[PDB]
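*Asks:* Could you have a look at this structure, given as structure tokens, before my questions?
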Amino acid sequence: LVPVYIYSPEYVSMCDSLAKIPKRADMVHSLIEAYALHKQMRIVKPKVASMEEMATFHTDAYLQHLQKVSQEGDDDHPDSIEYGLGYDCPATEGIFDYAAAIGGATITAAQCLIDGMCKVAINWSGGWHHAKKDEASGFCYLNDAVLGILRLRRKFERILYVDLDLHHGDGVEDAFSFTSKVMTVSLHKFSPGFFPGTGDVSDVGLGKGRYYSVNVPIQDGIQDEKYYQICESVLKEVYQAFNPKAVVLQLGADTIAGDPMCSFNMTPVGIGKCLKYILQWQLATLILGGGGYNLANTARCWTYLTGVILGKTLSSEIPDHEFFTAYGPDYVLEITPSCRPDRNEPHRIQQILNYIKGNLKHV
Ligand SMILES: COc1ccc2[nH]c(C)c(CC(=O)N[C@H](CCCCCC(=O)NO)C(=O)NCCc3c(-c4ccccc4)[nH]c4ccccc34)c2c1
Ligand SMILES: [K+]
Ligand SMILES: [K+]
Ligand SMILES: [Zn+2]
């Protein structure tokens, strides 16, 4: 069938404004373009999200406030702080239109999937997983992952959200905590002091959604093989227990060695195997990005992962293109782990995995 790639030049410029990750969207797309991977995909222009589409999760008070403060720069408005705007999520000029573009893009991806137009749709500029119904958080003005899941919910009865960002997918988890129609699984750094402070293995959801949230708390220094071992093992148990008919996959590259968060020690090859394992299920799959603050490494990563979606092996040499020099001084696609210790004790990992098996026996 071949994958949908959500993209337009206007979309990319829009996504380039975010101060936490400037030009990252351009770098990501330009590298994929340079390896000519767009030629093997169906390019789809994203619809901007309508108010009612956004309101499917976000309160009208939040959206209106976000739109109002969008007019010109800000950070000063009296009501901004209660809506999560301010110093993590500053309310700059245009943010609302930026938010509506990314939400729209993820919704367009989901709609493609419902319509049978692909088995895999990609929005590398999506994945803003902390935003709550009435609150910005963790650089997320809008939870486009939730919007995507609520779009998929039109066709699919069981949706699996898998979140391989460094941070807990707390916003998406909370959104679906009370329901059993969407199971969330997050692998993330969990250490008191580390944002957002949620997602211990004992967090399983609430009410009718009890045991339909899965959290895998992991410590600094994890490298490819042991990460995959954990991820494959949890996902095996999840697929057998939950039998999902669609998957939203968040792949924030802030786990990759060289990220200034300096926490995990992964390469794109190990994430790539987690991804291959998900894609072997051959379900409708909505792929999203997320964190990633070494810009060249994030483009390296997501370009690689696009390669795995297409079943391609990529030349190790980085092709000449507009951003070639950001890949200096070695100009290769491969990333090398740091010489840092892995702080994950096998006994704790095995404890976590057992707790999770135990929880999933209820599903
Ligand atoms: C208990 O944990 C919690 C819970 C709720 C919280 N609310 C807030 C505002 C915070 C403070 C906080 O930690 N704020 C942010 C959250 C990061 C959002 C990442 C989005 C993502 O990728 N999601 O998937 C924070 O970490 N801010 C920056 C910390 C930081 C780093 C940094 C962060 C982690 C490791 C090394 C450096 N470098 C900086 C340079 C300049 C200014 C700030 C920094 C907070 C913490
Ligand atoms: K995560
Ligand atoms: K749930
Ligand atoms: Zn992150």
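By the numbers in Swiss-Prot, the shown part of chain A spans 14-376.
Header lists the method as X-ray crystallography, 2.2 Å.
The backbone N, Cα and C atoms fix where each Cβ goes, and this holds for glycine too.
Pulled the feature table from Swiss-Prot, pasting it below:
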- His143: active site, proton acceptor (ACT_SITE)
- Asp101, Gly151, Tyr306: substrate binding site (BINDING)
- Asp178, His180, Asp267: divalent metal cation binding site (BINDING)
- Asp101 to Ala: Complete loss of catalytical activity. Complete loss of catalytical activity; when associated with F-306 (MUTAGEN)
- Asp101 to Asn: Almost complete loss of catalytical activity (MUTAGEN)
- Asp101 to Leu: Complete loss of catalytical activity (MUTAGEN)
- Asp101 to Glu: Partial loss of catalytical activity (MUTAGEN)
- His143 to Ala: Loss of catalytic activity (MUTAGEN)
- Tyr306 to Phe: Loss of catalytic activity. Complete loss of catalytic activity; when associated with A-101 (MUTAGEN)
*Asks:* Closest to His143 (mutagenesis position): which of the binding-site residues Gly151, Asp178, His180, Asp267, going by Cα position?
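*Replies:* Of the binding-site residues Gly151, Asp178, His180, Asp267, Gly151 has its Cα closest to that of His143 (mutagenesis position).
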*Asks:* Relative to the Cα of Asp267 (divalent metal cation binding site), which of the recorded positions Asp101, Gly151, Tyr306 have a Cα no more than 10 Å away?
*Replies:* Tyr306
*Asks:* Tell me, how many other CB atoms lie within 10 A of the CB of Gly151 (substrate binding site), whichever protein chain they belong to?
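*Replies:* Excluding its own Cβ, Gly151 (substrate binding site) sees 19 Cβ atoms within 10 Å.
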*Asks:* Which of the recorded positions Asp101, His143, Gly151, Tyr306 have a Cβ less than 6 Å from any atom of ligand 4?
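*Replies:* None, as no Cβ falls under 6 Å.
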*Asks:* Whole-number Å distance between the CA of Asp101 (mutagenesis position) and the CA of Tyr306 (mutagenesis position)?
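*Replies:* Distance (Cα to Cα, whole Å): 15 Å.
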*Asks:* Between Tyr306 (mutagenesis position) and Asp178 (divalent metal cation binding site), what C-alpha distance do you get in Å?
*Replies:* 12
*Asks:* If you count Cβ atoms within 10 Å of each one, which of the recorded positions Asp101, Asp178 comes out on top?
*Replies:* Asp178
*Asks:* Helix, strand or coil: which one is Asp267 (divalent metal cation binding site) in, per DSSP?
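*Replies:* Looking at the DSSP assignment, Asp267 (divalent metal cation binding site) belongs to a helix.
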*Asks:* Quick test of your reading of the structure: among the recorded positions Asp101, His143, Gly151, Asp178, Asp267, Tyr306, whose CB sits under 6 A from ligand 2?
*Replies:* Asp178
*Asks:* Taking the center of the Cβ atoms of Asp178, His180, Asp267 at the recorded divalent metal cation site, which other residues in this chain have a Cβ no more than 8 Å from that point?
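*Replies:* Going along the sequence, the neighbours appear as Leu179, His201, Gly265, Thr268, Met274, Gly303, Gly304, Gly305.
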*Asks:* Rounded to a whole number, how many Å is the Cα of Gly151 (substrate binding site) away from the Cα of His180 (divalent metal cation binding site)?
*Replies:* 10
*Asks:* What is the maximum Cα to Cα distance, in Å and rounded to a whole number, among the residues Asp101, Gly151, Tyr306 annotated as binding substrate?
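*Replies:* Of all Cα pairs among the recorded substrate binders, the widest measures 15 Å.
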*Asks:* Helix, strand or coil for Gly151 (substrate binding site)? Use DSSP.
*Replies:* coil
